[PDB]
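*Asks:* The following block contains the structure, expressed as structure tokens.
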Amino acid sequence: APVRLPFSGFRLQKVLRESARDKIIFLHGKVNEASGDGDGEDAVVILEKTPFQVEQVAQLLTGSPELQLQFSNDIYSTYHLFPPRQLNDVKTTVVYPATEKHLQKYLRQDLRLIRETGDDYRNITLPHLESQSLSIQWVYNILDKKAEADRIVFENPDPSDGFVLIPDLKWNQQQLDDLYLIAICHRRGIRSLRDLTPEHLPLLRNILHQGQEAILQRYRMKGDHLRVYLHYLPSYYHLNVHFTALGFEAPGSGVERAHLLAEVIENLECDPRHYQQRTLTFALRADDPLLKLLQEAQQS
Amino acid sequence: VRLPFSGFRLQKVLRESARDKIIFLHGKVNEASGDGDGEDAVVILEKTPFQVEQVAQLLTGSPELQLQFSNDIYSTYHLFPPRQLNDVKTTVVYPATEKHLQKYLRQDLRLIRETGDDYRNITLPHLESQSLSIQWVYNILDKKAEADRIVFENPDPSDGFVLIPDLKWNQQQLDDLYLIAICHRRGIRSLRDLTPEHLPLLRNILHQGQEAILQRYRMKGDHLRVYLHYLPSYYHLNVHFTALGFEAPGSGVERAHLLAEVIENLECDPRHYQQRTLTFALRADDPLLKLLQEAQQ
Ligand SMILES: C[n+]1cn([C@@H]2O[C@H](COP(=O)(O)OP(=O)(O)OP(=O)(O)OC[C@H]3O[C@@H](n4cnc5c(=O)[nH]c(N)nc54)[C@H](O)[C@@H]3O)[C@@H](O)[C@H]2O)c2nc(N)[nH]c(=O)c21
Ligand SMILES: C[n+]1cn([C@@H]2O[C@H](COP(=O)(O)OP(=O)(O)OP(=O)(O)OC[C@H]3O[C@@H](n4cnc5c(=O)[nH]c(N)nc54)[C@H](O)[C@@H]3O)[C@@H](O)[C@H]2O)c2nc(N)[nH]c(=O)c21
Ligand SMILES: [Y+3]
Ligand SMILES: [Y+3]
Ligand SMILES: [Y+3]
């Protein structure tokens, strides 16, 4: 049965980000303005065109589609095609209420690289962690079985080395070409790559190997078809591991943010304090006060 | 108004990108008309970008949604919009030749984790017995070709390099800035050949390359993603310099290795790149792939 948006009204305030490459748009709206004090609340709505399902397209092309001709020369032609309902799914994500930090995170990237030494992290980034971080209530809801419980693909229930593997928020689950799952560990308080020590080795291994094996069983997708990594910086500071189809150029899979789990494990095995001592490189928005702070300590 | 053929039997997905929302299909057409004799067609379909005004108006109307899930402040849905937002850009090549098929065909990729032993025992012998020609590189290094495109050169034959635009950058804007640095010293095949003896050369590429980009384009270094491919397509050490804001093809974690970190790894771990396992993707029809998989079973 069809539902509604979880608020009334949407009045556009700002296009936060738009891209013709992946055909996505991120909108900041005011919602629920006819109640209470009348100022309404902030919501983010993300709309993304979906990947094609090849069998449905071939079936369309076999018939008489609704078309307009845009270009035509000799053996080459371009049309505008207007498919029937089934091919028209738009993937819609809603963040509501959206905080100021959400609004900042999605906004128009003017990004800059920074190389963060271990000491920068300990002295500058860690103390200012709160401002970088979004609520992880959603993570607790999965781990506590209060949301997404029927989406769990695999769970190792061990309170220290265990994890839950679920389809990622970004994936609409309708085809395997952009397969994307997230694994969140049961153990609390591992903020990021920086907290990782050899004590986490059994946890990391179970994520990598039991995650791959669960994906093989559920989706028939082999491990050499997967690109499995974490982000630094993450947006949610509870360790989370992304399992993506290798054939999908996943957004956020760039060398300036993604770190392969197999390699994180081998670094820990070669070098116990690798993630507390070494320098990690990532991108921050140009006006991010953390950037300013990090730049300042990099001469002063 | 009509497709230039009738009927479509799918033959192969030649290529697709679930990130770019495009697919390239080889079909047989006219199989159930004229003769029975099917002709070849390529049809490329691409989703269209959103227009702000159409989306804002759809959303104020409280629209047509099917819940995927919700958790806390987060929820996701399938939305089936009115016709105006559903446009698919459809490109037809008809009749298609075998040369068109070849142009779009792309092999699927498979991941491989190459040990230090794997490289010594399998990969390097395979490389010794044939690779893509690096004549174009030699020709640049000694100015027979592309001397009119040089952005910067350090002539030192051990520790120097030429910095030049990459062929795929049309140079008309900074948004997609793409340059390549090629070292003067011969016989550094890739990352696997790197030792602390290369540190002067790596540091030069990083530091003088950023300088050059700064004087040439006014682009500061913290705007730059600077890295090597592994595997490279050409086996003569080359470093890529792209605008950070450009999500460049080949800058993914499964291929790209930041130059600054490669330098720091050498400082910390002299033999890193001969001993440690490196991870890359190969085309499913690459002879090296079956070689490595056989070795590893
Ligand atoms: C709230 N929530 C989040 N996820 C998942 O948790 C991970 C946290 O990663 P993370 O902390 O490493 O960093 P992110 O910046 O979040 O990575 P991310 O947002 O992936 O950033 C990478 C890039 O993708 C871009 N992006 C964000 N959404 C989309 C999208 O829907 N489509 C496309 N094409 N790009 C998107 C974004 O601009 C950024 O450059 C992410 O994978 C979330 O989807 C959730 N998964 C489930 N099942 N349930 C939830 O309630 C939930
Ligand atoms: C010949 N040439 C190349 N470049 C640049 O040097 C860098 C080498 O990087 P690299 O050695 O790290 O390898 P790639 O980035 O994979 O390179 P790439 O050239 O993309 O190598 C791949 C090629 O093989 C082809 N290819 C890629 N995938 C497939 C596939 O799946 N199937 C088939 N059949 N072909 C494929 C593809 O068309 C492409 O031409 C790159 O940035 C090049 O653009 C050149 N630059 C200048 N200034 N002058 C030149 O003459 C010149
Ligand atoms: Y108020
Ligand atoms: Y008021
Ligand atoms: Y089927």
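Residue numbering for chain A follows Swiss-Prot; the residues present correspond to positions 38-337, in that order.
When the header is checked for method, it gives X-ray crystallography, 1.9 Å.
Note that Cβ sites are derived from N, Cα and C of the backbone, with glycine treated the same way.
Swiss-Prot feature annotations, pasted as is:
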MUTAGEN   A:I61 to A  No effect
MUTAGEN   A:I83 to A  Strongly reduces decapping activity
MUTAGEN   A:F108 to A  Reduces decapping activity
MUTAGEN   A:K138 to D  Increases decapping activity to 250% of wild-type
MUTAGEN   A:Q146 to P  Increases decapping activity to 140% of wild-type
MUTAGEN   A:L150 to A  Inhibits nuclear export to the cytoplasm
MUTAGEN   A:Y273 to F  Activates decapping activity to 120% of wild-type
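I would like each feature placed in context: is it buried or exposed, what are its neighbours, and how far apart are things?
*Replies:* DSSP assigns A:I61 (mutagenesis position) to a strand.
Cβ neighbour count for A:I83 (mutagenesis position): 19 (other Cβ atoms within 10 Å of its Cβ, all protein chains included).
Long-range neighbours of A:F108 (mutagenesis position) (same chain, six or more residues apart, CB within less than 8 Å of its CB): A:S114, A:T115. When secondary structure is read from DSSP and collapsed to three states, A:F108 (mutagenesis position) falls in the strand class.
Annotation for A:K138 (mutagenesis position): same-chain Cβ neighbours under 8 Å, separated by at least 6 residues, are A:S168, A:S170, A:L171.
On its own chain, A:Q146 (mutagenesis position) has A:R54, A:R322 as residues at least 6 apart in sequence with a Cβ closer than 8 Å to its own Cβ.
Other Cβ atoms within 10 Å of the Cβ of A:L150 (mutagenesis position), summed over all protein chains shown, number 20. DSSP classifies A:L150 (mutagenesis position) as strand under the three-state reduction.
In this view, A:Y273 (mutagenesis position) is surrounded by 18 other Cβ atoms within 10 Å of its Cβ, with every protein chain counted. A:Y273 (mutagenesis position) carries neither a helix nor a strand DSSP state and counts as coil.
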*Asks:* Could you tell me which of the mutagenesis positions A:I83, A:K138, A:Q146, A:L150, A:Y273 sit with their CB under 8 A from some CB of chain B, listed in sequence order (or 'none')?
*Replies:* A:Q146, A:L150
*Asks:* Of the mutagenesis positions A:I61, A:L150, A:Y273, which one has its Cα closest to the Cα of A:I83 (mutagenesis position)?
*Replies:* A:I61
*Asks:* Cα-Cα, whole number of Å: A:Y273 (mutagenesis position) versus A:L150 (mutagenesis position)?
*Replies:* 20
*Asks:* Looking only at C-alpha atoms, tell me how far A:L150 (mutagenesis position) is from A:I61 (mutagenesis position), rounded to the nearest Å.
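*Replies:* Distance (Cα to Cα, whole Å): 24 Å.
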*Asks:* With every protein chain in view, how many other Cβ atoms are within 10 Å of the Cβ of A:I61 (mutagenesis position)?
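*Replies:* Neighbour count, Cβ to Cβ under the 10 Å cut-off: 20.
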*Asks:* Tell me whether A:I83 (mutagenesis position) sits in a helix, a strand or coil according to DSSP.
*Replies:* strand
